[PDB]
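Encoded as structure tokens, the structure appears first; notes follow it.
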Amino acid sequence: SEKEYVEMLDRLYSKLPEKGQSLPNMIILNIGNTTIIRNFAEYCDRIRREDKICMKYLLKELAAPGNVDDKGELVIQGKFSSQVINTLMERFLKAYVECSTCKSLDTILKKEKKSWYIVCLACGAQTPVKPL
Amino acid sequence: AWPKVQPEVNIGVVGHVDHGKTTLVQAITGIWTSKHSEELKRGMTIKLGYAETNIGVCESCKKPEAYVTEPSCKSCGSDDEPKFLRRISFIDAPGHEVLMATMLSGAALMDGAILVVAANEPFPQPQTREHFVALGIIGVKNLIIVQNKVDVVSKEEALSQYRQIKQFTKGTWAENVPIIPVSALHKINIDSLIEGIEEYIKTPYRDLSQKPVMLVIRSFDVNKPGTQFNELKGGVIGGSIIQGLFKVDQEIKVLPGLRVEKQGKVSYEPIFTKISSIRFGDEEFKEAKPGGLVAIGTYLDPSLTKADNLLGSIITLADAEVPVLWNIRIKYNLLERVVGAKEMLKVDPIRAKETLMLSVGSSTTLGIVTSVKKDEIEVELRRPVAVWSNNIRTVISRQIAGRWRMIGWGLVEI
Amino acid sequence: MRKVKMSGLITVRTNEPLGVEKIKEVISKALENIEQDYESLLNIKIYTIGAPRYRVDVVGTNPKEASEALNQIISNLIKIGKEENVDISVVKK
Ligand SMILES: Nc1nc2c(ncn2[C@@H]2O[C@H](COP(=O)(O)OP(=O)(O)O)[C@@H](O)[C@H]2O)c(=O)[nH]1
Ligand SMILES: [Zn+2]
């Protein structure tokens, strides 16, 4: 019953992460004592990274609290300068998204008991990263 | 509100090496099994992984997006609570050619399994094949062939192989087995698998009247260092009840038991003890039955169990009939070629006095051929083996290139 | 300004059907009357450090009386234990 099979086959495919890119400029603003990244969701979305993760990292580095909009926006409970955000953000890219072998930024992020790995969709290599 | 119940069936996960059969076991249970790590401690001293999960269903959603693993039901865009179906546990098997003898041991705990098969490599691989026919011999009928890592292969390809995995299947005991293609890494089509194992591997009937019999694959000392003298726990034997059932405050015995060679020949005399407690994962019970790795806390001196000592043994009701033999007759059947090798070469005849490795339950032992008729041989086992019932199955391996290889099986004639 | 630590490593191994159980006994007997006859041993505490290895802790008001009873305990563990098929020898320390 290839039919049965093929049916499931096609289903996984259309469940994949698209096919194969500057980085959208991360829009940031201020409202009292908050810094808000309008597209924190889209941004993360286009680097194949979970929001909680960029959030956790970016927040930890900031030493500030915050969560995400119901409409994918980052509300950092602290008014920080647009600049430092980027500085800490690129650092996030370097350590958790960029491939060591070729620097693609076109990667996945495995996880196992206590070892996470960056997985390049181009070169195919795995940069082991400090699970955090 | 779901029931805290013990495993119902044991589904092992077999296959080659690097083929994802661990990433998969968690792409299901959501648990990372230590089969792939170095452990200096209590417990596992063999490369075997374990992973329990619950299996519910939301009769409010559609298949396969229907089945869940947690009480919740968000995973289908609904809320009408899903009904608890069963509770299953996977045995994580070592796909490495060397380690093969510790697979045949995980198999003797297997109830039904899944044969993982990578899409990017040619089919079938050495252990992919070996492991397969291993299942055949040991006695499993429930088999689902998982097609993994397609998220790195062309649809045009995943199909190409599909065809083969199938023709390979004709005439085999699993001639009409499923082939649920997935992506354990991306955790995609896992639900289609959960419907598969729900559809093709169903809890078997447990004759709870037979003689209680458990296969041991580990042992340890629980007591932390320092523990006062009054909070000391007896040894803990772990494994799987393979038939019947035991319950607390009972009368059990471990075989062959304690070795005793004093002033003559050596001999193994049973280790008698009472069951101190029962546990499946983090939940304590009052009786253990087939399905799931058990933890039978006993009463004996922790020394006896502390080093995965009692692995390769069996636990029985103190009062039972279980011959611990040194010499055994076996109506063996040899194989075609040496599956699991590379140089497809025929299996030479069991010559007398030749040495062979015999798998028999959680146990593994070497012996020397003393008789060699048409379809029956007799062997001298260095360590005796406890045969819980006449004509139990045994796998026969023969070291070939410094490496041990499977060449047959037989029935142990008590 | 009262306590005085007095420990020592021992070996305890049995094959009795109720292992830990016979161990519980011998101790909870060989360790009887000590805190009472030869008295103010502020406290007594036998425990396990590893596998067949164990230790005994005797803190008293005077060191001379410390090893006084500590020996009387071990003295009896060996004896009583051998009276119940409990094999316990000593690794003085
Ligand atoms: N792309 C991809 N990699 C996978 C998949 N499943 C497992 N892997 C990776 O391939 C390797 C083998 O997986 P492992 O779980 O250790 O399987 P084992 O070797 O059979 O016991 C690891 O690098 C996994 O992260 C899958 O579906 N897709
Ligand atoms: Zn790369």
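Chain B residue numbers are taken from Swiss-Prot; in order, the displayed residues are 2-415.
Positions of Cβ are set from backbone N, Cα and C atoms, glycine also.
Summarising the annotation, Swiss-Prot assigns domain 'tr-type G' to B:7-206 and lists sequence analysis as the type of evidence.
Close to B:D19 (mutagenesis position) in the fold, though at least 6 residues off in sequence, lie B:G96, B:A119, each with a CB less than 8 Å from its CB. B:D19 (mutagenesis position) falls within neither a helix nor a strand when secondary structure is assigned with DSSP, and so counts as coil. Experimental mutagenesis at this site is recorded by Swiss-Prot as B:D19 to A, annotated: Reduces GTP hydrolysis 8.5-fold. Completely aboloshes GTPase activity; when associated with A-97.
If you look up Swiss-Prot, you'll see B:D19, B:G44 marked as Mg(2+) 2 binding site, on the strength of experimental evidence.
Per Swiss-Prot, the feature Mg(2+) 1 binding site maps to B:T23, B:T46; the stated evidence is experimental evidence. Long-range Cβ proximity for B:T46 (Mg(2+) 1 binding site), meaning a same-chain Cβ under 8 A and a gap of 6 or more residues, is found for B:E40, B:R219, B:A308, B:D309, B:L312.
Annotated Zn(2+) binding site per Swiss-Prot: B:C59, B:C62, B:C74, B:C77, in sequence order, evidence recorded as similarity to another entry. Taking Cβ-Cβ distances under 8 Å and a sequence gap of 6 or more within the same chain, the neighbours of B:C62 (Zn(2+) binding site) are B:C74, B:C77, B:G78, B:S79. Reduced to three states, the DSSP call for B:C62 (Zn(2+) binding site) is coil.
Quoted from Swiss-Prot, the note attached to the mutagenesis of B:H97 to A states: Reduces GTP hydrolysis 17.5-fold. Completely aboloshes GTPase activity; when associated with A-19. Classification of B:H97 (mutagenesis position) by DSSP places it in coil, neither helical nor stranded.
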As a whole number of Å, the Cα atom of B:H97 (mutagenesis position) is distant from the Cα atom of B:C59 (Zn(2+) binding site) by 39
Cα-Cα, B:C59 (Zn(2+) binding site) versus B:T23 (Mg(2+) 1 binding site), nearest Å, comes out at 27
Expected list for ligand 1 (Cβ under 6 angstroms, recorded positions B:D19, B:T23, B:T46, B:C62, B:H97) reads B:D19, B:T23
B:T23 (Mg(2+) 1 binding site) sits from B:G44 (Mg(2+) 2 binding site) (Cα to Cα, rounded, in Å) at a distance of 19
Other than B:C59, B:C62, B:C74, B:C77, the chain contributes near Zn(2+) (Cβ within 8 Å of their centroid) the residues B:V58, B:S61, B:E66, B:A67, B:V69, B:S76, B:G78, B:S79, B:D81, B:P83
Under a three-state DSSP reduction, the secondary structure at B:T46 (Mg(2+) 1 binding site) is coil
